[PDB]
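Encoded as structure tokens, the structure appears first; notes follow it.
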Amino acid sequence: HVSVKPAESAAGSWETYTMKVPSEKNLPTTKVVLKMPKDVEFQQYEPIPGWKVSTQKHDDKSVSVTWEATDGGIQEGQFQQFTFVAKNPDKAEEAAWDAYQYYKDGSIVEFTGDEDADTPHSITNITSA
Ligand SMILES: [Cu+2]
């Protein structure tokens, strides 16, 4: 389960988010893609050794951030944390973090489900502020 913390944050602020990516298969995780929630504006990322980071804007003006491994990736028994800054929406809402975790066999785990789903996305509760 890919979790973006803090799981609660104030509307209208810049927040320092940390995405934690645990290994869930005995296979290297080689890439992670995080869709920015609607109304969350990505600002900057923090460099991590062994990873190259890039942003991509799509037709619907949605933004995804990609961390790609350059030196083995996340191996069995490991997790890695990826920190970035984003501007929160200006109203209270549920910001859902759709994450895509790429393993070395070419498989992809889509953490995009709801509460009851097998691969759920994590959520930041954006509160009034
Ligand atoms: Cu989890």
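Chain A residue numbers are taken from Swiss-Prot; in order, the displayed residues are 27-155.
If you check the header, you will see the structure was determined by X-ray crystallography, 2.0 Å.
Cβ atoms here come from the backbone N, Cα and C positions, even for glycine.
Secondary structure from DSSP puts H27 (mutagenesis position) in coil. Marked as Cu(2+) binding site by Swiss-Prot: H27, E50.
Counting only residues at least six positions away in the same chain, the Cβ atoms of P48, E50, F137, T145, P146, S148 sit under 8 Å from the Cβ of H27 (mutagenesis position). In Swiss-Prot, a published mutagenesis experiment is listed as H27 to A, annotated Decreases the ability to bind Cu(II) by approximately 2-fold and abolishes the ability to bind Cu(I).
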Q | Other CB atoms within 10 A, centred on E50 (Cu(2+) binding site) | A | 16
